[PDB]
Amino acid sequence: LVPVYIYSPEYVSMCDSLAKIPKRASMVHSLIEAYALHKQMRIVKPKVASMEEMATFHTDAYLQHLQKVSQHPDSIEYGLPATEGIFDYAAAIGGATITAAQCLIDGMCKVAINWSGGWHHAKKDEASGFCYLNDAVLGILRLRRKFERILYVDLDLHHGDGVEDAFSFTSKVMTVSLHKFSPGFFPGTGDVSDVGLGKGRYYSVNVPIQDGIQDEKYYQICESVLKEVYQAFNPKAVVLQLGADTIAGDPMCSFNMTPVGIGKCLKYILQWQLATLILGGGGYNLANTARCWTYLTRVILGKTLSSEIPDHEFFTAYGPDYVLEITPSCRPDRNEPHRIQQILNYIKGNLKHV
Ligand SMILES: CN(C)c1ccc(C(=O)NCCCCCCC(=O)NO)cc1
Ligand SMILES: [K+]
Ligand SMILES: [K+]
Ligand SMILES: [Zn+2]
């Protein structure tokens, strides 16, 4: 039960060229390796997602088009930034998340990590929010081979609408998203009213949150929701999206989190002793994201880490204090405690149906 770390130098090299996050993959891995955290993990090279494997969520027509315009007329229908090789990066990140879910199927590990995953916005025939393949959905569909109820927990700044779409009609996968919700803020869905459809009704959980929330109140919310969800839903496996665009310093400049608050949520989840699929996602302060997921990886390992950033490839990007610790910004928390409590109340009423 040592954790699986999905990594290979060709895969980090492939990801570090994803145009919206330049060299984030390598900054994350390098930080992780400079701390020697990779020596406490079983390193598994990722497979590339087979076309049959991608088609278990995405349509063949969309999978056709994406691959073609990766090698202009019909691109608008699918929501296409058609970059030369996009299909190959998308498939590689997809296979990386499927590789990790497969290890968890084989009892190889109890925790498998693909920090370069988490592209939660993509719909079955539509790119969205810079996502071209929904590797999270792909990883859940692989987990459905053994596990009969999966809990998806999405802690990105944004609503995981794509994953919640994929399963909004079923009761075998419950989606839980904490996200900024505000008129005009992408993707604009995921109110506490959004609970799903038909047989899946009350199996989407949405926790809409305002700007400026910090560690302690984030965790009280996340633990209150998760505690009830665990009783009502009783999942057998967990997929966890831990995008870092909630952390102070992020250009998104919305939440005011530090990785310790996120790490507490992860620690509460890890205590369920279930199979668990760790993914990344957003995070547009590259060193802060590297800081966050390095810290989260130490949480998973239960190790300790010194505060000084080790000397390594990207040390210069860790100004000004060159430490692991992220300091919140002097910004107002805009979360009325009573709006939060009503949300919790509404969600408990939705969960009692389960
Ligand atoms: C500086 N610049 C050119 C831009 C800055 C922000 C956006 C944006 O938020 N667009 C809406 C799409 C947000 C998706 C973010 C991906 C994510 O973190 N998903 O969880 C666009 C352009
Ligand atoms: K989220
Ligand atoms: K569902
Ligand atoms: Zn995001």
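By Swiss-Prot numbering, chain A shows 14-84, 90-98, 103-376, in order.
For all residues, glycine too, the Cβ spot is worked out from N, Cα and C.
Neighbour density for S39 (mutagenesis position): within 10 A of its CB lie 19 other CB atoms from the protein chains shown. What Swiss-Prot notes for the published mutagenesis of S39 to E is this: Decreases the deacetylase activity.
Classification of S39 (mutagenesis position) by DSSP places it within a helix. Quoting Swiss-Prot on the mutagenesis of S39 to A: Enhances the deacetylase activity.
The annotation that Swiss-Prot gives for the mutagenesis experiment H143 to A reads: Loss of catalytic activity. In the three-state DSSP scheme, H143 (mutagenesis position) is classed as coil.
The active site, proton acceptor feature in Swiss-Prot is assigned to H143.
Other C-beta atoms found within 10 angstroms of the C-beta of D267 (divalent metal cation binding site) number 23, with every protein chain shown included. According to DSSP, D267 (divalent metal cation binding site) sits in a coil region rather than a helix or strand. According to Swiss-Prot, the divalent metal cation binding site annotation covers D178, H180, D267.
Quoted from Swiss-Prot, the note on the mutagenesis of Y306 to F is: Loss of catalytic activity. Complete loss of catalytic activity; when associated with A-101. The Cβ of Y306 (mutagenesis position) lies under 8 Å from the Cβ of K33, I34, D267, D272, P273, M274, each of these being in the same chain and 6 or more residues away along the sequence.
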Exercise. Quick one: which of the recorded positions (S39, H143, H180, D267, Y306) have their CB closer than 6 Å to ligand 4?
Worked result: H180, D267
Problem set entry | Neighbour tally for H180 (divalent metal cation binding site), based on other Cβ positions within 10 Å of its Cβ | 27
Problem set entry | Nearest of the recorded positions (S39, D178, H180) to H143 (mutagenesis position), judged by Cα-Cα distance | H180
Problem set entry | Of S39, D178, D267, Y306, recorded positions neighbouring ligand 1, Cβ under 6 A | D178, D267
Exercise. Relative to the Cβ position of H143 (mutagenesis position), how many further Cβ atoms are located within 10 Å?
Worked result: 27
